[PDB]
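Engineer: Below is a structure I'd like to ask you about.
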There are 4 protein chains.
Amino acid sequence: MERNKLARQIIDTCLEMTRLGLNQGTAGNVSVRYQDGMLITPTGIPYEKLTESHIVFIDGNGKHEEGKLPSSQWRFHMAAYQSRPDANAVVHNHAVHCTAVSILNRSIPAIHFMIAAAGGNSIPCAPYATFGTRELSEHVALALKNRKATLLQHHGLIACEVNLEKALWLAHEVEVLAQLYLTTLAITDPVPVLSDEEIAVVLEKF
Amino acid sequence: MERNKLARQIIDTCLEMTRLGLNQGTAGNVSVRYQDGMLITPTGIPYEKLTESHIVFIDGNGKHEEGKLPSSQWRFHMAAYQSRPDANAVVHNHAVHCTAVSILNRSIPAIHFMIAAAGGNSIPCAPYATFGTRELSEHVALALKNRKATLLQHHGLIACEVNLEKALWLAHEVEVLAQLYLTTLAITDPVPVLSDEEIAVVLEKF
Amino acid sequence: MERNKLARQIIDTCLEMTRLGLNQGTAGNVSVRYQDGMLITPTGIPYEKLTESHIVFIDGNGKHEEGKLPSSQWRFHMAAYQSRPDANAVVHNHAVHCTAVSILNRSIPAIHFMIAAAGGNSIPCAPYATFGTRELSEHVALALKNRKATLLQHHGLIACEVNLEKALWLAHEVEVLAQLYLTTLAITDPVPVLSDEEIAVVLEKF
Amino acid sequence: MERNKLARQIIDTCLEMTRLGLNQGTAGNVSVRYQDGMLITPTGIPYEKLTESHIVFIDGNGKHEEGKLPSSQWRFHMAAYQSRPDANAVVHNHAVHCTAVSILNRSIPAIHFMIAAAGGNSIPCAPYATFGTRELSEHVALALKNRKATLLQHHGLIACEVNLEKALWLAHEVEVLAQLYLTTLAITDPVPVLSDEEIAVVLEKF
């Protein structure tokens, strides 16, 4: 849990995300909670040229390391950390099914019992705001109060978890749910869902 | 046909399943019939770290090996073995097309002559019950009486066969049928099917 | 152009077909024109264990090599060779988009100018008949009179060409056209097409 | 920035394009601005056999290197260079989602803020004309006046940029937008879009 172990795992999560087909068009950014702020991927540099030394440190005040350029979306990574004290890693991407559900400005309802991995009976969609603004950070903060992952209207997905392995796994699970949702919505609307009682049982079991 | 040969093939089926894109979100579990019970994949451990020694033995009484954690779904693997004496291997996954047909709570009708590989003119959908309960096991048992594969409502797929190679192949064939079904259902409902007479001919030929 | 050079290229076309995602559920069979009959893939043996010595020779009379089992579909490979004297290689598969168009029992109309690679302004769909029968061979023979590739109702695809490289390329092009067709048909029916005049120009240019 | 460095990068862009699944059916062609004309991929030769020496030089007058066959589409590569003086690389492909939107003869509207990477609030669709004609070149020229990428009706996609890395990235981004567009259009028409004001903000930010 030295800085370079964490910088390598960020990089492995970036490569893994591309492997899973969740980072189409190289839009992802990943961070982890570190000291008083976070370590995050940089802007510019393509994932495959990334080395430990490229990872940027952003302190609690939003001051980034000199000579480096943090991802343009660092502020909503910071907003997730302040909003969910249990989160230690955040994954952002523009996975196609999640992003298509974000364009329709729909929440994903309980069409599958794995919806409970994100903490309740849905995956919310936070309203649009221009990237990099305080207003976007505020919508992200509010959507993650009771959920570990949220869609971002006309944009993509944010998933947070206790470590990078689980944040990536969650992100992948939400992308499967989004695809399941869109494939069934084309056939029938509304899509059959599990009731609130059944999701209460599944949450108690998890 | 020693325990470790069977433990390695379980592991190869897990890797192969991921290769085929049937184990999206690492939800699969695989077992084989062994002695008086079965060998099954464990809970926890990600497929790529799996070694022969991780495979769990569950006897006929549901007593698992000490110091190991069997998959959370072991009971419906046991229910398949007791219900289909000819089955020697069971594959479970949450393949996206199968799972989307399971959400619509539809059986897959005879839209292609390969439907007969599962033993009749359809692929049933067993009703939902919370994972890991006796009630789920009962629905699985009844659906596999005359079929070798069944959808699981709001959940995924179970396929059984005489060995792991054929169980995996069947699972893959059902996922192609599910995708064929959903792609055509978007265009036209109902989807044209082969008659019962034609499926009788194909079954006699197989 | 010795038998083993041709047996290796059959095997390479099988591997390549799987690479392209056209041989989902390992249903393909490939042949080439040889001497008075053809060399074809066998039944049984999974593509990855295939060796030169597994390829079967079937003469002009339908007598296959002793000790080998030719693909169960050899007769419509023979029907293609007798029907199209210019064909020297035949590829059959159950590619998902082609097979979904075959289930709807539609021809693919001229939605893209590459439709002309198969010889006219469409890709026909031959009517269903049980696999391996003379009746299926007759429908294949008639559909390939003026086309180099045909859909097979409730079944899959047959593509023929002057060599294996081009037969595989054609098969792939028809699978792209099928997907283009189905993706657009979901939105609007009918799908806009190029006129017969325009396809005449493109054919003269090819 | 010697000829062979540029010939290798063309070849790497061809391989990369296939890796991304944008060159389905090996229809792509790539060029870069060189001296008074351009270096372009040849016709014939499959991408995997391509070597530096296969890349063709076409001067400003349309005279190609002796003993070589330039891509059949060289003229609309030349039309892009003359129409967009800032372009130094052009990518053409028949990516399936782009091509399906080109068949519907639709522009892609501002369903995602990344639409602004191509220079405005849409991705146009240039009208059909037979491949290789002056008339096609004219439609391409006019569509790229204020956009860096355009769909080509019943055909595919053209993307241009300051270097090959960015031209490929743009091409990929347009293919994600096309898929997002088609996946949402199946559910609801019209698809919700970002307003002209919001795209003005995003353009100023880029």
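So how was this one determined? The header says X-ray crystallography, 2.0 Å.
Using N, Cα and C of the backbone, Cβ positions are placed for all residues, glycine too.
Summarising the annotation, Swiss-Prot assigns substrate binding site to D:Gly28, D:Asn29, D:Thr43, D:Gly44, D:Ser71, D:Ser72. Here the residue is the original one, while Swiss-Prot reports the published mutagenesis D:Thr26 to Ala with the comment Decrease of the aldolase activity mostly due to a decrease of the affinity for L-fuculose 1-phosphate (Fuc1P). Under its mutagenesis entries, Swiss-Prot includes D:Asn29 to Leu with the note: Loss of aldolase activity; when associated with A-71. Annotation of the mutagenesis experiment D:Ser71 to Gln in Swiss-Prot: Loss of aldolase activity. According to Swiss-Prot, the mutagenesis experiment D:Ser71 to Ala carries the annotation: Loss of aldolase activity; when associated with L-29. In Swiss-Prot, a mutagenesis experiment is listed as D:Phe206 to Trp, annotated with the note Decrease of aldolase activity mostly due to a decrease of the affinity for L-fuculose 1-phosphate (Fuc1P). Loss of aldolase activity; when associated with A-131.
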Engineer: Reduce the DSSP letter at D:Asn29 (mutagenesis position) to three states and note it down.
Structural biologist: strand
Engineer: I'm trying to understand the geometry here, so how far is the Cα atom of D:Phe206 (mutagenesis position) from the Cα atom of D:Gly28 (substrate binding site), in Å to the nearest whole number?
Structural biologist: 29
Engineer: Where among the binding-site residues D:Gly28, D:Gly44 do you find the Cβ with the fewest other Cβ atoms within 10 Å?
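Structural biologist: Lowest Cβ count within 10 Å among the binding-site residues (D:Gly28, D:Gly44) is D:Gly44.
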Engineer: From the centroid of the CB atoms of D:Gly28, D:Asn29, D:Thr43, D:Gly44, D:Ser71, D:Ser72, the recorded substrate site, which same-chain residues not already listed sit within 8 A by their CB, in sequence order?
Structural biologist: D:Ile40, D:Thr41, D:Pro42, D:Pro70, D:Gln73
Engineer: Using a Cβ-Cβ cut-off under 8 angstroms and a sequence gap of six or more, which residues of the chain neighbour D:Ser71 (mutagenesis position)?
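Structural biologist: Spatial neighbours, sequence-distant, of D:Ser71 (mutagenesis position): D:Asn29, D:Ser31, D:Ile40, D:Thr41, D:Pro42, D:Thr43, D:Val56, D:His77.
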Engineer: Measure the Cβ-based neighbour count of D:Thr43 (substrate binding site), defined as the other Cβ atoms within 10 Å of its Cβ.
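Structural biologist: If we count other Cβ atoms within 10 Å of D:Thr43 (substrate binding site), we arrive at 14.
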Engineer: Would you say which of the mutagenesis positions D:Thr26, D:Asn29 has the most Cβ atoms within 10 Å of its own Cβ?
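Structural biologist: Sorting the candidates by Cβ neighbours within 10 Å, the top entry is D:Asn29.
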Engineer: Compare all C-alpha positions of D:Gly28, D:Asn29, D:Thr43, D:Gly44, D:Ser71, D:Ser72, the record's substrate binders, and send over the largest distance in angstrom.
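Structural biologist: Largest pairwise Cα separation, rounded: 12 Å.
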Engineer: Relative to the Cβ position of D:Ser72 (substrate binding site), how many further Cβ atoms are located within 10 Å?
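Structural biologist: D:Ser72 (substrate binding site): 12 neighbouring Cβ atoms within 10 Å.
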Engineer: I'm trying to understand the geometry here, so how far is the Cα atom of D:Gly44 (substrate binding site) from the Cα atom of D:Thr26 (mutagenesis position), in Å to the nearest whole number?
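Structural biologist: Answer for this pair: 11 Å between alpha carbons.
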Engineer: What subset of the binding-site residues D:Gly28, D:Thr43, D:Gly44, D:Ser72 has a Cβ sitting under 8 Å from a Cβ of chain C?
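Structural biologist: Checking chain C against the binding-site residues, no residue falls within range (Cβ-Cβ under 8 Å).
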Engineer: D:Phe206 (mutagenesis position) has how many other Cβ neighbours within 10 Å of its own Cβ?
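Structural biologist: Counting Cβ neighbours of D:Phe206 (mutagenesis position) within 10 Å gives 10.
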